[PDB]
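I have placed the structure first, in the form of structure tokens, so that the comments after it can refer back to it.
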Amino acid sequence: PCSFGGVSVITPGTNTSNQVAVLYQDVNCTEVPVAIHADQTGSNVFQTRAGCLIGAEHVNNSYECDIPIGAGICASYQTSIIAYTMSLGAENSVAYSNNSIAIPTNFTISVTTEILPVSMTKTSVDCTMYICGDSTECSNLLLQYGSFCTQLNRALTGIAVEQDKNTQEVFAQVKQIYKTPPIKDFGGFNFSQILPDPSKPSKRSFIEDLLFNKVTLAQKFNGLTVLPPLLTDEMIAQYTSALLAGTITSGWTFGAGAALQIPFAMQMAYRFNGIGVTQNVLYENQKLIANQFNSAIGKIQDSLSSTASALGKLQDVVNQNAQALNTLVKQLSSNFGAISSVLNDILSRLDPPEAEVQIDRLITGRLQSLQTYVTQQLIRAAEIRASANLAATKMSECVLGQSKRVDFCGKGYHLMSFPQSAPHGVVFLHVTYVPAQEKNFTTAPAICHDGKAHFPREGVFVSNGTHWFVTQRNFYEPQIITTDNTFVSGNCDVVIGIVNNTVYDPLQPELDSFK
Amino acid sequence: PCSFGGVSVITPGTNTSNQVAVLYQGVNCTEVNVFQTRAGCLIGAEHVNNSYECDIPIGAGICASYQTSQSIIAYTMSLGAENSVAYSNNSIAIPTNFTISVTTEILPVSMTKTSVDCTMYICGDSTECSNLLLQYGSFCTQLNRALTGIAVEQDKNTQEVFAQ
Amino acid sequence: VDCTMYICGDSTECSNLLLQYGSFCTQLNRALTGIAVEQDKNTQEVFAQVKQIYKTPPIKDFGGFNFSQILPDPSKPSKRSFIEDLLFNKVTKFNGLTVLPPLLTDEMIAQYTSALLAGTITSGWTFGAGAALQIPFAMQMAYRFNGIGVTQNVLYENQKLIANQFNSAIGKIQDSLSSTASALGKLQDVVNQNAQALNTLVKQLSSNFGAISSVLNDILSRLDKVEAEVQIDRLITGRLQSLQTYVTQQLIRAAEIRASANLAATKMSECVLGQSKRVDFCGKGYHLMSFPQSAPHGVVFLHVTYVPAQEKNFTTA
Amino acid sequence: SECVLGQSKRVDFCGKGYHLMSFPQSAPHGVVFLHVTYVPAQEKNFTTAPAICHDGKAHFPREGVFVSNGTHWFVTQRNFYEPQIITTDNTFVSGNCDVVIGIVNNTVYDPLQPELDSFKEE
Amino acid sequence: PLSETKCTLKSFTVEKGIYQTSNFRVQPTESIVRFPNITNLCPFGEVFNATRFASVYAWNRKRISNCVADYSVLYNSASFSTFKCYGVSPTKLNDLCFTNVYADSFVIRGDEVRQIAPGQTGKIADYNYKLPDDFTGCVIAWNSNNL
Amino acid sequence: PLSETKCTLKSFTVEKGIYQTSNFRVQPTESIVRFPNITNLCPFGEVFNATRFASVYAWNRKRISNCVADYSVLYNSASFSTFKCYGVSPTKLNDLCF
Ligand SMILES: *[C@@H]1O[C@H](CO)[C@@H](O)[C@H](O)[C@H]1NC(C)=O
Ligand SMILES: *[C@@H]1O[C@H](CO)[C@@H](O)[C@H](O)[C@H]1NC(C)=O
Ligand SMILES: *[C@@H]1O[C@H](CO)[C@@H](O)[C@H](O)[C@H]1NC(C)=O
Ligand SMILES: *[C@@H]1O[C@H](CO)[C@@H](O)[C@H](O)[C@H]1NC(C)=O
Ligand SMILES: *[C@@H]1O[C@H](CO)[C@@H](O)[C@H](O)[C@H]1NC(C)=O
Ligand SMILES: *[C@@H]1O[C@H](CO)[C@@H](O)[C@H](O)[C@H]1NC(C)=O
Ligand SMILES: *[C@@H]1O[C@H](CO)[C@@H](O)[C@H](O)[C@H]1NC(C)=O
Ligand SMILES: *[C@@H]1O[C@H](CO)[C@@H](O)[C@H](O)[C@H]1NC(C)=O
Ligand SMILES: *[C@@H]1O[C@H](CO)[C@@H](O)[C@H](O)[C@H]1NC(C)=O
Ligand SMILES: *[C@@H]1O[C@H](CO)[C@@H](O)[C@H](O)[C@H]1NC(C)=O
Ligand SMILES: *[C@@H]1O[C@H](CO)[C@@H](O)[C@H](O)[C@H]1NC(C)=O
Ligand SMILES: *[C@@H]1O[C@H](CO)[C@@H](O)[C@H](O)[C@H]1NC(C)=O
Ligand SMILES: *[C@@H]1O[C@H](CO)[C@@H](O)[C@H](O)[C@H]1NC(C)=O
Ligand SMILES: *[C@@H]1O[C@H](CO)[C@@H](O)[C@H](O)[C@H]1NC(C)=O
Ligand SMILES: *[C@@H]1O[C@H](CO)[C@@H](O)[C@H](O)[C@H]1NC(C)=O
Ligand SMILES: *[C@@H]1O[C@H](CO)[C@@H](O)[C@H](O)[C@H]1NC(C)=O
């Protein structure tokens, strides 16, 4: 078969430039600029595995991919349009030995936007007046087709209660409303971006006015209804405002049972124990936590300030639904071989002993179009709920308590979280624990003294060449090899790779305290 | 086009009462006890400025119920009771006792393995209908195929759950 | 799938009647392209869970452990591993059908795996968290035996015992997949469940749907405009319907693949990038660690558990 | 898998409360899990501290938190009140007590001093 | 309403819940008919009763506009062997309202009115005068034995 | 290609990204038509260029079946007096046949 396929357009965006690029798909690039369907084409020709393309040049240098073409080839703008083999970041085999642990010293505490859709707009479609529109003899020919649209309502009412069941099962997983405390002195931790504020409409938060205006787009006319969601929009904040409260004030305990008093300045001490970091790192660096936590909450409005590229999934999920609504509307003006689209033109100038034959295919293709809208809703409806049940699960392990499954709530060691309201979703504030500024040390897996092995309770042994030390698996804080921090078992020589050092006994100067 | 809207009935079960209410969706009460909601025009229910937890959902934060003579009433749903946790930087709460609860958590694992013969369902036994169904080719092998996939798949689900 | 070419061969008279059926086939063009975005996005979410690339150090000193079976050799042109080569040999038009290639080549898929392989050998779990942090592999098991409540003398006092058993465990993995072909059936079904739908998509053109001929060019050649328009009318409904039947089969199966993928990347998260507590989730036994390998349209994990044996009975108190 | 064949650390996955176990039960076209949970109740309100300065040395708990009911200080675990006399084997040390904030003062009993003092008495 | 629910659910028992049952639609109150009005009547009698007609080789196209039609009197009278309309029903023409009307006048033999239909092939249809397959309009034929 | 995207995205400011929107084919060029190596040759020289000619009372109803009679050489000879075909063109009676 002589070659044919789809042909597309690469653009860097409308207002950025007008240099374009044309991709031909799996055609050997010989008969290309000649035959047909060319909006003319140019000078350069380059061949890829995905076909050949016109409107760029191949560059031996590589960069981060932006625009997917195919086969590991991406395109961008330079002042011009080029194409290039993808990169994968910095190719660096970092160091390796058999006696070296890299331990971090300082650490940042960042945040990460992660947003999931939790719902969709409860559309609902009338049967009869979509098919005919308040007209008698058209509707009498509907009921001889049995019970098509009777189950279509129960399909769509079935999904109508479903997102109401989803919204119920994704926020109100506490039993009761909580009240934020009136005084605000939580160890310097400024929660002013995420708390509800009274000077707004009575329940709203500061992220919300930056968020409600950001998510925008038909209306009430023929053929459609838009039933409002079950839980009203104002109290959507009020559940979350309650959801802030205990995990601000009372801590993680209210997911289980009755709440408990605890101050937030020491809640992170339990949470620093959540990844195995001792409780001294809080109080010795409390103010250092504060500004970095302030700046992370500072930057989180700022990344979302002008136009982030991470609204995305929550913006189009209205939009692809909306054109799916809208493409149902264009089918009213379809014609299907009948000589009209409106019913009244058929009832104007035709013969009612035969005009139903023109109606006969007119009923089908409109109903045939309706079945397309049935499935297109239903498949994503399962796709939303299966995503939404994950979203409530992300509400579960990551808001009510401090989970352990890594890279499930924020990239990094999970400390805590903060849910915020959204138009049809949930926005979490995953607060991770990212360490940095490593200093590689001379390390050993075991210590022999007195022919007998020693193993730390948690952590490693490092030395700066001369003196050995003890610190934990994820943070640097050296201490003295003691008796209490280790235990004993076995002879020395059965284990390879052991170095030699004396072990301090605290009981011996206690033995030497009295003589 | 002059106004229209879907119509739905709010009611409790019939083993308590026959009293009802009506919801004229997306159409307000100047065109049909009356109450205006952002769902539509609600008739047969009485508004109450107390907040009782939801028993029947309607829309827009309104729920209905049948409580005591006796009538349908509408109200703005509560979200549980208003409460607040006492707080300071030098106060904590620790339990002194406990309790062992037992929660029930039900899930479905399978459904009935149904299989349908297309030729049967369409054509009773008639050879004429069967010949004219053949000329559609092999649609209705696809349907049997899909149902068979479901039937196997429902056994696999049960196997994965219980044969741990 | 081109909608026009599968519905109509080359006659514009067929194409005229399709045009007054509204904007049908653009929707089917949309959702299949919607599948086409999801397939790349699923590949994006599974293997690009790492910030950057790490290739292995040239020293093969690891206290007796071997990883030559899962490391790629530089000797091959396609820098893949031998287990992958075992996995890359046990898996085997003109009507709108168009195989758009995947976004990443399997060499690039091998790049992510080898990247995820090396830091898992060389940097503990820590590279999945933040900056990479080096470690001897002799000590990384000493992290992990603390993860299931084993004192780390048991690792160190029996290091030679564990390594050869770890080696001979890999030889069974090399054995079980280079002889038997049954265990690769899960991937084998997905290509076959794909392939059966393709063949039944094409063969519907042999059906008349109550026309005088199933081929389109004969009806254009022997009848006039009026009477063949009824015959073409029967040809569209049924070809278009099979196309919509094809889309519906593709979409539901895609959601299963979509449901498959998030389970995979979570296991790339919970069982490769770190040490999950969740029992019965990655292999059978107390979970220690894992290794991912490249696979056509898929991924193969190799989980390592701690299964005890050889018990006595013990009076307790 | 995660709640019958083991204990879920995932909060509020298998039952509401801290999870202990589960039991399965057959059902037609389904299954029934009976989660058993530990639910704290009947608490009191104590005044706490983050840490203690004894001689200059800051003390922190290995487990639990420092509490005060009144004219006395204790340490105790976290989901159950079981007040313990503070000792150096309940706690640990790091740094001086000028760097901590919200700290309080208290003497820590040491279990070595009485035996040693007993020998000086002899 | 309760009976509507019972009828919808196909049971005499209705449980606690909300059930959609029907649709409400405001009905019309009266009819209002509107049309353009011309003080001229369309000269159709002038063509059917013309004393000398056009041959099919050189067939006459007279054009009609700016007039009020009256087809009912032309229908309701019986002088016509057959009165067939395609895409339109002959009783309904008095309801519609058009922009142009063309009266295509000629004479033909009898066995060849089998052939005059739109899209139907044959000698007169393809060589002399053609009607498109998407034709809308009316064909009248009446026998001529003294005309 | 800029506003070719506008031909189906229904807007002006199209966003940076790929848009599968258009196709092509290759037009047919020569339209060759093939047949078997003809070589069949209905005997007409024994019924037209014959020697023994008959009358109207003793017309031998002789059979011609299952060959090809090239009527095209019975056209450009142009020596006929009453060459009249009733109901079929001489152009495509080689195309449709009884
Ligand atoms: C194009 O418009 C967008 C938003 O309208 C803006 O963010 C972007 O900077 C513009 N591009 C240029 C090159 O100005
Ligand atoms: C296209 O054709 C040329 C020569 O005709 C050949 O060298 C080249 O390999 C072909 N392209 C592909 C992709 O095979
Ligand atoms: C870049 O690639 C082209 C194409 O193979 C080659 O001719 C050229 O030498 C390469 N290097 C530079 C610096 O352009
Ligand atoms: C929190 O930050 C906001 C920024 O506008 C500031 O106005 C407010 O005073 C801060 N609150 C505290 C307690 O620092
Ligand atoms: C590890 O320490 C060695 C000591 O010489 C140094 O050369 C190397 O750069 C270090 N690697 C790091 C810091 O990644
Ligand atoms: C290592 O750290 C100890 C800790 O105080 C210090 O005394 C010593 O000078 C450092 N350097 C070397 C080379 O031991
Ligand atoms: C580390 O490797 C060196 C040689 O590469 C060897 O001499 C030394 O014994 C090894 N140490 C351990 C602990 O494996
Ligand atoms: C349910 O129905 C029967 C008949 O009305 C009655 O005997 C029974 O008491 C009813 N249930 C309740 C809760 O009243
Ligand atoms: C119906 O329309 C609006 C919509 O809520 C409502 O406020 C109003 O009372 C009704 N119409 C009139 C004219 O009162
Ligand atoms: C309803 O709220 C209104 C405030 O406008 C008040 O008139 C009425 O008394 C409230 N209902 C009750 C039970 O207090
Ligand atoms: C000793 O161990 C075996 C191994 O399972 C067991 O069968 C036996 O009952 C044990 N002995 C006693 C007295 O329980
Ligand atoms: C005492 O604990 C209870 C817990 O409900 C609480 O009522 C009370 O406010 C606590 N003490 C103080 C000073 O708040
Ligand atoms: C808590 O902060 C307040 C400031 O109003 C202070 O009076 C109190 O002593 C602080 N408590 C602790 C334990 O730091
Ligand atoms: C002429 O036609 C008109 C109406 O078209 C009618 O009044 C008249 O009777 C006709 N003439 C004859 C001879 O029938
Ligand atoms: C028929 O076949 C012969 C066999 O070689 C060939 O030479 C001859 O040209 C063919 N006739 C025609 C008309 O092509
Ligand atoms: C008859 O024969 C002459 C020459 O012999 C030839 O030109 C002519 O075409 C033939 N006609 C027929 C019908 O055989």
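Residues 295-392, in that order, are what chain F shows, numbered as in Swiss-Prot.
When the header is checked for method, it gives electron microscopy, 4.5 Å.
The backbone N, Cα and C atoms fix where each Cβ goes, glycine too.
Around F:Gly339 (variant position), a 10 Å sphere centred on its CB holds 9 further CB atoms from the protein chains shown. Variant annotation in Swiss-Prot: F:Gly339 to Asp, described as In strain: Omicron/BA.1, Omicron/BA.2, Omicron/BA.2.12.1, Omicron/BA.4, Omicron/BA.5, Omicron/BQ.1.1; the structure shown retains the original residue.
Looking at Swiss-Prot, the entry for natural variant F:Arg346 to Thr says: In strain: Omicron/BQ.1.1, Omicron/XBB.1.5, Omicron/EG.5.1. Counting every protein chain shown, the number of other Cβ atoms lying within 10 Å of the Cβ of F:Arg346 (variant position) is 5.
Note: F:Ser371 (variant position) has no non-local neighbours, i.e. no same-chain residues 6+ apart with C-beta under 8 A of its own C-beta. Natural sequence variation is annotated in Swiss-Prot for F:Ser371 to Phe, with the remark: In strain: Omicron/BA.2, Omicron/BA.2.12.1, Omicron/BA.2.75, Omicron/BA.4, Omicron/BA.5, Omicron/BQ.1.1, Omicron/XBB.1.5, Omicron/EG.5.1.
In Swiss-Prot, the entry for natural variant F:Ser375 to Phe states: In strain: Omicron/BA.1, Omicron/BA.2, Omicron/BA.2.12.1, Omicron/BA.2.75, Omicron/BA.4, Omicron/BA.5, Omicron/BQ.1.1, Omicron/XBB.1.5, Omicron/EG.5.1. The structure shown retains the original residue. Here F:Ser375 (variant position) comes close to no residue that lies at least six apart in sequence on the same chain with a C-beta under 8 angstroms from its C-beta.
In the vicinity of ligand 16, defined as a Cβ distance under 6 Å, the following of the variant positions F:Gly339, F:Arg346, F:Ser375 are placed: F:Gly339. According to DSSP, F:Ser371 (variant position) sits in a coil region rather than a helix or strand. A separation of roughly 12 Å, to the nearest angstrom, links the Cα atoms of F:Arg346 (variant position) and F:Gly339 (variant position). Secondary structure from DSSP puts F:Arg346 (variant position) in coil. The DSSP secondary structure for F:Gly339 (variant position) is coil.
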